[PDB]
Amino acid sequence: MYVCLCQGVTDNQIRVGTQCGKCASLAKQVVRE
Amino acid sequence: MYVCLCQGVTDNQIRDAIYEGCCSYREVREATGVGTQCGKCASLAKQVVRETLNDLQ
Amino acid sequence: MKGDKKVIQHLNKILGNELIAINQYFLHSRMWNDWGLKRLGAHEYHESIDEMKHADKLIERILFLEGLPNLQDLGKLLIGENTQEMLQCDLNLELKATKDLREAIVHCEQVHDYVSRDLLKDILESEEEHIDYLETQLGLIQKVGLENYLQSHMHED
Amino acid sequence: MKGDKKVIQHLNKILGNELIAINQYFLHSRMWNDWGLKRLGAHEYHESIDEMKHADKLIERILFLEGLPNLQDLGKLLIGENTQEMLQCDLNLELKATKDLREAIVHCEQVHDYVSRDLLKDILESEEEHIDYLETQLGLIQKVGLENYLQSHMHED
Amino acid sequence: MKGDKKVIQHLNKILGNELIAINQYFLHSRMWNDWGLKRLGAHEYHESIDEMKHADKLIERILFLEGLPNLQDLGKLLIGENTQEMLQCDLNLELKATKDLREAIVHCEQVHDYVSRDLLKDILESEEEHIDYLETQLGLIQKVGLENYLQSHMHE
Amino acid sequence: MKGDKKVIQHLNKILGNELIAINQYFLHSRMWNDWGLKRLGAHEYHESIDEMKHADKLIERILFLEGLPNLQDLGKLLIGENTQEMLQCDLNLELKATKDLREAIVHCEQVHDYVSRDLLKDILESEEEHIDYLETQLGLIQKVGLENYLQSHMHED
Amino acid sequence: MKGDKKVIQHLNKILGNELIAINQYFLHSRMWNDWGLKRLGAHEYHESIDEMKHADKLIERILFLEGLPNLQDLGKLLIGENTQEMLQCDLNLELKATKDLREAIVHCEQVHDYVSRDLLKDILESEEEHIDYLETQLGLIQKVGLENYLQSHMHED
Amino acid sequence: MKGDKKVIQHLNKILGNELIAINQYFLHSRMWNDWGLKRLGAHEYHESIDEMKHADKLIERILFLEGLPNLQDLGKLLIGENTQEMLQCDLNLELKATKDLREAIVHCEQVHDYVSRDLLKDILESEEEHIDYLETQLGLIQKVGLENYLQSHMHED
Ligand code: HEM
Ligand code: HEM
Ligand code: HEM
Ligand code: FES
Ligand code: FES
Ligand SMILES: [K+]
Ligand code: NA
Ligand code: NA
Ligand code: NA
Ligand code: NA
Ligand code: NA
Ligand code: NA
């Protein structure tokens, strides 16, 4: 799914947060895994 | 009331069978057919028999 | 399984009561028609139908909660031999039904199943209206006398 | 008492069969709806209603003959777990029902209860039409494949 | 100020949840339409509309209780990338929504705000029907296969 | 007697409140009409009618529960002398009414009279809508000024 | 103040009687419905409504004359325990009401308030029609017997 | 993706502006309704609905161009505390919106995305109509006075 809608970053693209920042916690988590 | 719907036996018909000489539920059952099909009425029929025999004293 | 196990047991218990009432009212209805008391027969037919609709809603709710609706267990019918006994039999059944509904609602509230509570409260309201009708009929037998009461129920509305 | 006792036993046996079918079909209908197979759910709902109507006619005939309709004894419901097994359960039930109907008819003929025979024959025609439906659905599962068969029953007519 | 402060906080939280759902369902609807799955698109559009109507009732109730409706804070949308994931995303959202509704109702009951309770109960009934719908679709994908399921949602 | 005695006392208390409101609103309506403020008069007339309907439902429920509805004890009417004071009198009355409704509901819940609770909740929703109307009118007097507010209520909708 | 003070007192006295009758008839109506005597319940409901309309006209006339309509004082209701007593209670109330109306009319004529007289005469005509109905019902109980009389009032028209 | 990257950013910027307007107008509408200024409430509700329809068209266009519509980023709502402030808040918002629309149109023209330009021009015409409405209301407040202006917006139609 989209982790960041502002930048269109999916969880698979991580495997961002620069615009509104509401997704930061989630992206930081996907990373810490 | 009908006590046994399968065999169409009322509480008065259970009393009658006793008055006519039945001495136990098993005897009432042989006389009337009560509780010989689905069996769901058996405990209620037994209660009527019990109350009737007790009142006959 | 999303449903509370005791909620599902309560709903199945209410379902079992509805299933008894369906058959008892249907048979009472057809007995009254056989005797030519068509107004009682028609009223009692509609009571049976209303119980069928409650059972449907119960079955639907049990399935949503992922339980198994129990249509297999059919408890004892209370079938009367004359009009006064039949009405009283329906009333005896309904007093048991409302006691079970109140207990089911208590448990729904406790586990926060507010939608199941709301369904049961709706059924309870309908069963209380049936109790009202039954007590009224039994009272009318006393006020107008049994022969008049039966006369007034020969012809349909 | 105008009714032949064994005729009444036979009518009560058919009635007992209809009561099982009512409940079995109603539960299957509501299971298909819960799964989103609404076309199957609707069809099965109408099968249940049709058995209710047959039951009503049996109950009325039994009372006319001065017997007591048996709405107390409920036999074994054959509930399936998936679409194919549910259809087969309905078919197994119907095959037992039609066997009983034929025996009932033989006996009615023997004691000259030609009106009860005609009632039972009408019921039998309806049950055979149900068997035709059931065999057709099972055949279609084989012809179009299960996944297509189910797809085709998602949306109501 | 007639309203209980914690009731108003609960109503604002439920409103927050509805505002997320409005946007998530509307976007999912338009994605399904873009892909030519128009029956899913139309269904999802109506889910979005229904959340809008719930939001309206919450706003009206908050104002009556002399609270301040919060339409400013928008939480995280769960947007899927394909049909199966979009449905599961809607379901995850709904499971959270109903948990919060139950907690709000408990509180309304405690402070005797029975009318707020009934409003929330009606919302909860609607959200439970949406859960029913979502689980049904996820189950159909299993029963009829993904290709058939999508095919069945091309046309309205 | 199926009814809980304190439930019946609570229902009779709410009924007593509705009886005050019926009369207070009816008199205010007819005073607004006498003054030529026909829009206020019509609105207040409908508020009085609505309380009559609530009273009827309470009376019916009390009788079902085998209590005696109290139509004898009429509490204090809060009559105003001018438009603003009349609105405030209606508001003071409603604030007392809603407090009683909430206490009644608590007790119904405690003794599991879920149908009486639902009745009272419906009444409460209506009374809160009245409070919303009253607070709005008092706010409008401040926003548009009294003379404009009154002007706007001379002619009926 | 344009109105004669004693005229206003008389109108308030008639109003007070109407207010008693509203509540007495409304309660009798709902009692009859509770007992299943729906034709009596419906007739008595309409009697209550008719008293409400008289009260309205009285309140309007008192306001025009610049007096204060009194809705606060509610005298004693006469509530019966069975159908015959309830009818007699209504009749007792109506005989008092018509005596007061005649005295009010006398005073209106004396002070030349011919419009108030005309209003009271219209009310008097309606109350006399109610007296006719009541005496008729009590007479029918004697002619057809109480059980038949009640039977004839079970079902609505 | 078929769409120009800066066109999609512009469209997402316009979408972002519409999303603020939708919520800002919807809240203003319900505040006006709460205060009993129903005509303002109804008009503002329709302004909110019109912004929703613009948002829908932008979302559709962004998806056709293979971009990702941004419904996650919600900018600052300008909420006023009285009628004059709310209208000025809406106007402040619209002035910013039209500035962004013009910049977006300039860019679509430069990259020959004439269909996106036409969509934006249509939104722009709508937003300029809203500016006209807002400037007119602010001017009416000055011309007829605040109390009359609000009075004129109490009743719908
Ligand atoms: C002795 C058992 C039953 C009998 C004799 C019976 C009979 C009937 C009859 C005669 C009708 C009217 C059909 C028509 O002409 O449209 C009916 C309707 C219906 N039945 Fe039954 N029924 C029985 C049990 C049940 C049960 C156990 C259920 C559900 C679990 C059920 C569900 C329904 C429903 C939902 C309707 C439609 C009612 C409406 O919406 O008007 N029935 N039944
Ligand atoms: C126990 C007290 C009362 C009860 C329970 C009661 C009940 C009712 C009901 C149920 C209605 C019919 C409403 C509808 O469905 O349209 C009604 C109508 C009405 N009521 Fe009352 N009411 C009461 C007292 C009063 C009083 C004291 C007045 C005037 C002083 C009044 C004035 C009216 C009027 C004018 C109507 C309309 C009748 C018509 O034109 O059809 N009511 N009432
Ligand atoms: C992404 C944000 C939104 C979009 C895209 C959107 C879109 C729409 C659309 C297309 C309609 C149908 C208009 C018509 O054809 O007449 C509509 C109706 C409506 N909207 Fe929105 N909307 C949004 C946000 C909201 C919010 C946040 C609320 C309330 C808090 C709201 C309240 C309503 C209401 C009450 C309706 C009418 C529903 C009915 O038919 O009863 N909308 N919206
Ligand atoms: S969602 Fe990642 S920055 Fe807005
Ligand atoms: S009810 Fe007696 S055996 Fe079935
Ligand atoms: K007679
Ligand atoms: Na017969
Ligand atoms: Na496309
Ligand atoms: Na489901
Ligand atoms: Na005047
Ligand atoms: Na308000
Ligand atoms: Na009663």
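Any Cβ shown, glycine's included, is placed from N, Cα and C.
For the mutagenesis experiment B:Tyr2 to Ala, the note given by Swiss-Prot reads: Does not bind [2Fe-2S] cluster. Under the DSSP three-state reduction, B:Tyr2 (mutagenesis position) is assigned to strand. Other C-beta atoms found within 10 angstroms of the C-beta of B:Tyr2 (mutagenesis position) number 22, with every protein chain shown included.
Quoted from Swiss-Prot, the note on mutagenesis experiment B:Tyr2 to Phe is: Wild-type iron release from BfrB, 3-fold decreased affinity for BfrB.
All chains included, 27 other C-beta atoms sit within 10 angstroms of the C-beta of B:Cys4 ([2Fe-2S] cluster binding site). Here Swiss-Prot flags B:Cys4, B:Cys6, B:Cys38, B:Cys41 as [2Fe-2S] cluster binding site, drawing on experimental evidence.
B:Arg26 to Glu appears in Swiss-Prot as a mutagenesis experiment; the accompanying note says: No significant change in structure, [2Fe-2S] cluster or iron mobilization from BfrB, in truncated protein. No significant change in structure, [2Fe-2S] cluster or iron mobilization from BfrB, in truncated protein; when associated with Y-46. Counting Cβ atoms from all protein chains shown, B:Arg26 (mutagenesis position) has 12 others lying within 10 Å of its own Cβ. Secondary structure at B:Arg26 (mutagenesis position), as computed by DSSP, is helix.
Residues near B:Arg29 (phosphate binding site) in space but far in sequence (CB under 8 A, at least 6 apart, same chain), listed by position: B:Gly35, B:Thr36, B:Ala45. As annotated by Swiss-Prot, phosphate binding site applies to B:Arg26, B:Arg29, B:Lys46, with the evidence given as experimental evidence.
Annotation of the published mutagenesis B:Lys40 to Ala in Swiss-Prot: Wild-type iron release from BfrB, 2-fold decreased affinity for BfrB; the original residue is retained in the structure shown. Listed in sequence order, the same-chain residues six or more apart from B:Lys40 (mutagenesis position) with CB atoms under 8 A from its CB number zero; the list is none.
Counting only residues at least six positions away in the same chain, the Cβ atoms of B:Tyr25 sit under 8 Å from the Cβ of B:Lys46 (mutagenesis position). Secondary structure at B:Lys46 (mutagenesis position), as computed by DSSP, is helix. According to Swiss-Prot, the mutagenesis experiment B:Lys46 to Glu carries the following note: Probably unstable, it cannot be overexpressed, in truncated protein.
Swiss-Prot gives this note for the published mutagenesis B:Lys46 to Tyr: No significant change in structure, [2Fe-2S] cluster or iron mobilization from BfrB, in truncated protein; when associated with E-26.
Its Cβ taken as reference, B:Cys38 ([2Fe-2S] cluster binding site) is surrounded by 19 other Cβ atoms within 10 Å in the chains shown.
For B:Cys6 ([2Fe-2S] cluster binding site), the same-chain residues 6+ apart in sequence whose C-beta sits under 8 angstroms from its C-beta are B:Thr36, B:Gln37, B:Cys38, B:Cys41. Straight-line distance linking the Cα atoms of B:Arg26 (mutagenesis position) and B:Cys4 ([2Fe-2S] cluster binding site), rounded to a whole number, equals 14 Å. For the phosphate site, the Cβ centre of B:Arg26, B:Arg29, B:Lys46 serves as reference, and the other residues of the chain with Cβ at most 8 Å from it are B:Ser24, B:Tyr25, B:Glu27, B:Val28, B:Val34, B:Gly35, B:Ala42, B:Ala45, B:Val49. Its Cβ placed at the centre, B:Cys41 ([2Fe-2S] cluster binding site) has 23 other Cβ atoms within 10 Å.
The recorded positions near ligand 5, defined by a Cβ under 6 Å from one of its atoms, are B:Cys41, chosen from B:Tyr2, B:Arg26, B:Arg29, B:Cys41, B:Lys46.
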